[PDB]
Amino acid sequence: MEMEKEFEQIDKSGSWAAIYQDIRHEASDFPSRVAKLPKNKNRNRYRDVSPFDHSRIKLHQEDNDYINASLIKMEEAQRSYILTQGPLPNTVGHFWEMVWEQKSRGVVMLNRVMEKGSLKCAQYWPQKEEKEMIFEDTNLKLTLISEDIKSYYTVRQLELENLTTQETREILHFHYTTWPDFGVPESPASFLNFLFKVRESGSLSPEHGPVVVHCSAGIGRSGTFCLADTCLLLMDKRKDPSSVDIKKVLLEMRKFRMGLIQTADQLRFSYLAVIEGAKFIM
Ligand SMILES: CCNC(=O)Nc1cc(C)on1
């Protein structure tokens, strides 16, 4: 079926939970043996969210190459994304090592450091220009260059220096700051505006490594971001845009990381975002 009328049909019939459970039943199951090794317990935020072995990002290190991060490679859309958990106190150096080694231009953050009164990720970037951060375990230096605070999101320019080689690179930090503590946004307008700002920066384009996107676990809000982006790109590429099937795209993405889209409300919000977005593109 088309999307917008499939949407109203699920609303009128109140069957979002059944649609979402079907997706959960059909989703791929691949091994995640490296994630579960005892030496990696303090590298995982949640025991039930792990990268598959076949798609995990490897650190370029011989001691321990493990990070909780997955490469999502969308062949028809010609887009790739790295989805990862919010960094932990003992993985902030690994996080920036990955950014460096994978040649990423942008980092997309969809959570606040504290939500619901608890810490959802480490404070992994510097908040003042004159107070830079040094990651001694991976030999990197990170400096805040500029910060632009808007009503729904903040954009930061950062400099990452590899202290071994003295090479430097400019990284863009796109921080969506207004996702509510509970539920999903009432309108997709600010989330779509944010997606378009990431696109306009070059951070999603083939001349760079894959964008790094995270929330707390790296599957819920993060899944919503890449699902909406890929569906809108396919609608521009194909002769028949109404052939784009959001459930099929989601199942393809779940071949590369488990659990993408965590609730039936997140599924409905993803439909809404693609529907509204497709009208603005034209
Ligand atoms: C339908 C032909 N035009 C476009 O698709 N325009 C755009 C704008 C953005 C953004 O994506 N497509």
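Structure method, as recorded: X-ray crystallography, 1.7 Å.
Note that Cβ sites are derived from N, Cα and C of the backbone, with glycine treated the same way.
Cβ neighbours within 10 Å of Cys215 (mutagenesis position), excluding its own Cβ and spanning all shown chains: 27. Following the DSSP three-state reduction, the secondary structure of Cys215 (mutagenesis position) is coil. Swiss-Prot lists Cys215 with the feature active site, phosphocysteine intermediate.
According to Swiss-Prot, the feature substrate binding site maps to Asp181, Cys215, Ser216, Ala217, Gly218, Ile219, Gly220, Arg221, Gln262. A C-beta separation below 8 Å, combined with a sequence spacing of at least six in one chain, links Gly218 (substrate binding site) to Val49, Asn68, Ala69, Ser70, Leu83, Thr84, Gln85, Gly86, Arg257.
The note that Swiss-Prot attaches to the published mutagenesis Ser50 to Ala or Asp is: No phosphorylation. Mapped onto three states, the DSSP output places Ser50 (mutagenesis position) in coil.
Residues near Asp181 (mutagenesis position) in space but far in sequence (CB under 8 A, at least 6 apart, same chain), listed by position: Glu115, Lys116. In Swiss-Prot, a published mutagenesis experiment is listed as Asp181 to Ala, annotated Substrate-trapping mutant.
Annotation of the published mutagenesis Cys215 to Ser in Swiss-Prot: Catalytically inactive mutant; abolishes sulfhydration; the original residue is retained in the structure shown.
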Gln262 (substrate binding site) to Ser50 (mutagenesis position) - Cα separation in whole Å: 14
Between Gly220 (substrate binding site) and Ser50 (mutagenesis position), the C-alpha gap once rounded to whole angstrom: 13
In the chain carrying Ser50 (mutagenesis position), residues 6 or more apart in sequence that have Cβ under 8 angstroms from it: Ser32, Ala35, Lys36, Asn44, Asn68, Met258
Binding-site residues: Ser216, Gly220, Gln262 - member with fewest neighbouring CB atoms within 10 Å: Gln262
